[PDB]
Every structure is written in C-alpha cells, then in structure tokens.
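Trainee: Once you've had a glance at the structure underneath, I'll fire off some questions.
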Amino acid sequence: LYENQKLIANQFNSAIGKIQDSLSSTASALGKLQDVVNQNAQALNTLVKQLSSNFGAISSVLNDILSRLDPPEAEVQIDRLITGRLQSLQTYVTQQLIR
Amino acid sequence: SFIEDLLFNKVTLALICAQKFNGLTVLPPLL
Amino acid sequence: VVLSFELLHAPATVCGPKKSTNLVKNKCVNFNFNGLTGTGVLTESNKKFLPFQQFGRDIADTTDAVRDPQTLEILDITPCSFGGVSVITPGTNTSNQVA
Amino acid sequence: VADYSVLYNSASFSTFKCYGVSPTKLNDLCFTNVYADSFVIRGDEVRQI
Ligand SMILES: *[C@@H]1O[C@H](CO)[C@@H](O)[C@H](O)[C@H]1NC(C)=O
C-alpha cells in the first residue's frame, strides 16, 4: 500500500466516477428496488381494481344493490358479493405476507 | 450524499389518492 | 304486462316524483343523484364532459364526476374526509390518559 | 314521471312477481328507459315467463 498510495487513491476516485456515470446512465441498473416497488404497487392495484367485479351478484356498486333490492333478498345478494370480496382480500393478504 | 440523490430521483414511486378513498391507505414509514 | 327496466349509466328519463332539493358544498351529504346513492362533499372544477352524460368514473371504478339532472353543471364528489384512529397509549398500569 | 307507488296499489294484480327489484323500491331509482311489453296469455302459463 505505501508503495502505491497515490495510485490506489487515483484508481479509487476513477472508480467513484465510473459508479456515478453507470448509475446516471440507465434506470435498470438499479433493478431490485424497482422490482419490489412495482410488485407491491401492482398487487395493490389489482386489489383495488377487483372492486369493479360483480362476482355473480346484481352489480358491483354496493349502494346500487342497496337501492335496488329489499333486505330479504339483498341478504343473499350482498352475501355473494361480500364473500367474493372477502376471498379476494384474503388471497391478497396471503400473498402480501409471502412477499 | 451525492450518489444518494441520483438514487432518489432515479426510483419512480406511485390514483394514489383514490386508493385512500377506499380504506387501504399507506401507513407512513417509521424512519 | 312485463315492465323491462334497463337500469344502467345513462341520462335519466323516467322516475318517481320525489321532491328534489338544492345542493351544498364542503359538507358531505347522503345524496341520491338518480341512483348514485353515495356520500361525500361536492365541489367544482374546469374539466370537460359529454354533453348528455351524468357519470364520471375513476381508476377506483366509482362515480367521481356528476352532472346535475336539473341544471347541467359539473360537480366533483369527494367522499367525506375520513381516516383511521390510532390510540397511542402506554401500559395500562402506567396511566389511563391516552393520546 | 311514473307513480310507481300507486300502480302497485291496485288489488287487481293476482300474479305480481318483480324479479328485477322489490316493488316498493320502484319509487326512488331513476330509469334510463323502459320497455312496456303487453299481451294476454293462458291462465296456466302465467308463471312460465
Ligand atoms: C404498574 O405500572 C408500572 C409502570 O411501569 C409497571 O412497571 C408495574 O409492573 C405495574 N405493576 C404491576 C403489578 O404490574
């Protein structure tokens, strides 16, 4: 080391510079963090998008079903819709715990 | 640090306020 | 006689003679804008809209933008401000005051 | 404007099956349009439709 101190420092700083340029050049060099953030946000996006599905019920807007049908049949209709949303949220939670 | 700012502005983070309207907010990170 | 009803998102033509009332702003209300039985505060913006339609959807897949059935006017529904409560509390023996 | 509250009130209706929505709730929702298909059928096949 003491035979090559200045050379070591020079190489070190040139390496710092090449790191600067390599990072600032392309986005996909930093890939793991982008992978994790995209996976989480995309899973959450699928979760929130799932609310648009009627799951076999009359519609997806719950308030529309409340306005349309009577409680003695809104019972079964909302039962189907809630069990569907519950299943979707449950699989989301399990995959969230996996990650 | 200098490299840190490159890294911050190179990661794009997320509609987002529409999620808050349906319960599933994002809790703030502690640190 | 069979009365076939195609309830959907469209210009409201025929419905019951329930008494209408004027609007309010910055106060969340249990509005019913021709089946749109949601809740929230009503504001305005500068956005465009179809000449005849009454519904404005979002990525969350719910009605966000509305046109009044009486006077054609652009309205923004933002559901009444809400969040969650976090009861910060020390050990029960330590104290009974909670933040 | 349709007085769907009072149309239901006529006791002549012997087979009143509202598969779409509950009868008393006909009053609130606003219909995009409406089909009114009228005819007369046999007394036996009243519930085949
Ligand atoms: C009473 O509260 C104090 C608060 O620190 C705690 O240390 C103590 O253990 C409590 N007493 C009992 C009997 O648990």
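Per Swiss-Prot, chain A residues shown: 916-1014, in order.
Determined by electron microscopy, 4.2 Å, according to the entry header.
Quick reminder: no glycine exception, Cβ is built from N, Cα and C everywhere.
Just lifted these from Swiss-Prot, have a look:
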- A:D950 to N: In strain: Delta/B.1.617.2, Mu/B.1.621 (VARIANT)
- A:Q954 to H: In strain: Omicron/BA.1, Omicron/BA.2, Omicron/BA.2.12.1, Omicron/BA.2.75, Omicron/BA.4, Omicron/BA.5, Omicron/BQ.1.1, Omicron/XBB.1.5, Omicron/EG.5.1 (VARIANT)
- A:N969 to K: In strain: Omicron/BA.1, Omicron/BA.2, Omicron/BA.2.12.1, Omicron/BA.2.75, Omicron/BA.4, Omicron/BA.5, Omicron/BQ.1.1, Omicron/XBB.1.5, Omicron/EG.5.1 (VARIANT)
- A:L981 to F: In strain: Omicron/BA.1 (VARIANT)
- A:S982 to A: In strain: Alpha/B.1.1.7 (VARIANT)
Trainee: By the DSSP assignment reduced to helix, strand and coil, which category contains A:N969 (variant position)?
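Mentor: The three-state answer is coil.
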Trainee: If you compare CA-to-CA distances from A:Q954 (variant position) to each of the variant positions A:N969, A:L981, A:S982, which comes out shortest?
Mentor: A:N969
Trainee: How many other Cβ atoms sit within 10 Å of the Cβ of A:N969 (variant position)?
Mentor: 14
Trainee: Starting from each candidate's C-beta and looking 10 angstroms out, tell me which of the variant positions A:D950, A:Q954, A:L981, A:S982 has the most other C-beta atoms.
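Mentor: Answer by Cβ density within 10 Å: A:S982.
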Trainee: Using the alpha carbons only, what distance in Å do you get between A:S982 (variant position) and A:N969 (variant position) once rounded?
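Mentor: Pair distance, Cα basis, whole Å: 16 Å.
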Trainee: May I ask you to pick out the variant positions among A:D950, A:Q954, A:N969, A:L981, A:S982 with a CB closer than 8 angstroms to chain D's CB atoms, ordered by sequence, or 'none' if no residue qualifies?
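Mentor: The answer, in sequence order, is A:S982.
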Trainee: Variant positions A:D950, A:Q954, A:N969: which sit with Cβ under 8 Å of a chain C Cβ?
Mentor: none
Trainee: In whole Å, how far does the CA atom of A:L981 (variant position) lie from that of A:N969 (variant position)?
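Mentor: Distance (Cα to Cα, whole Å): 14 Å.
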Trainee: Roughly how many Å separate the Cα of A:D950 (variant position) from that of A:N969 (variant position), to the nearest whole number?
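Mentor: Cα-Cα distance, A:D950 (variant position) to A:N969 (variant position): 31 Å.
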